[PDB]
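Visitor: Take this structure first; my questions come after.
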Amino acid sequence: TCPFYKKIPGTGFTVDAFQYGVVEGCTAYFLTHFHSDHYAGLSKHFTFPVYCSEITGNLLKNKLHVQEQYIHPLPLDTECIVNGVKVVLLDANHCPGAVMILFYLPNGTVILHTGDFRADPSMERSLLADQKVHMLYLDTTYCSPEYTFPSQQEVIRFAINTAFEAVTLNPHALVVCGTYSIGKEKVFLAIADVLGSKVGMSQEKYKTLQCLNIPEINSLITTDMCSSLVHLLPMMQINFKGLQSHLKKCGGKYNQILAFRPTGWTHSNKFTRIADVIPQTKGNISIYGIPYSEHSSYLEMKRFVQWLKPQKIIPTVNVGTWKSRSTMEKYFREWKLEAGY
Ligand code: NI
């Protein structure tokens, strides 16, 4: 049944709650972003109002064929009224079109639902600065102190420098980047930019990217693989077998692959700096695992929460085990006692 952490008290609202059939008493279904664990259950047969960002609304219409009459896109940073309740959508610094949602309940309670987010100090200057938030529904994906990772900027610098060096040393090397969802477009777009290439990809992935309102996108991507030396493939194919196979398909245009797998966290983060990352190599194929995250590190999450000073926190991630739940609640209490709220 629908878990309590997907329901907004004092409203008929749910958040990211599309796989439970008809949720009894739900008058509006919000969708924070277009990732499958969150949209699971939507299709052209859905006949209740869906509230979301413009970009998420483009993906619902074009990829899932949800009918236009049930899609209610809202502008960001704008006070809107939904079934008699004031709401605001804020940028979540996750994937394209991902939002956080502020609810202003008729009784005076204010609730922030982060959806999935990568906390950033820039959030401390949005419409959140203007009033008190009483309850926080928090993306706790990496809520433990072992989870450190570099900035997105440092990671993209590493990838750009690595790719440019490899291809300038060998003009017959191919660059391959893995993907299995929207998000992390900077990785492949920044590499293609330094190499003076467009990124080549399947028709399905090109269609997905054409929904994202990225500026000048027609100048950066293509379905013509032969004219591109940065290829995008399914994350599944980023392994030595899958890459050897792909190289056969390019007809001796290329004699080396350099491949990137933008993982979330991996335990080489506890020891190794970004400057010091090395690939796995077999023959003329090398694979780099790079820690490009679109979720908060533990320190980024802690700074956000200690700034916001919520009265109650409701985790939305890692909630399935008692040991996880208990550990998270211990961190929340530490943070509250250190900061004095
Ligand atoms: Ni997500």
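Note that chain A is numbered according to Swiss-Prot, with residues 700-1040 shown in order.
Structure method, as recorded: X-ray crystallography, 1.7 Å.
For all residues, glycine too, the Cβ spot is worked out from N, Cα and C.
Just lifted these from Swiss-Prot, have a look:
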- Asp838 to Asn: Impaired nuclear focus formation, reduced interaction with PIAS and increased sensitivity to cisplatin (MUTAGEN)
- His994 to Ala: Impaired nuclear focus formation, reduced interaction with PIAS and increased sensitivity to cisplatin (MUTAGEN)
Visitor: Between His994 (mutagenesis position) and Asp838 (mutagenesis position), find the distance joining the two CA atoms and give it rounded to the nearest Å.
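Guide: Here the two Cα atoms are 8 Å apart.
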Visitor: With every protein chain in view, how many other Cβ atoms are within 10 Å of the Cβ of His994 (mutagenesis position)?
Guide: 22
Visitor: Residues with Cβ closer than 8 Å to the Cβ of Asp838 (mutagenesis position), same chain and 6+ apart in sequence?
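Guide: Looking at Cβ-Cβ distances below 8 Å from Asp838 (mutagenesis position), excluding near sequence neighbours, one finds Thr813, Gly814, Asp815, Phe816, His994, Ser995, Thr1015, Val1016.
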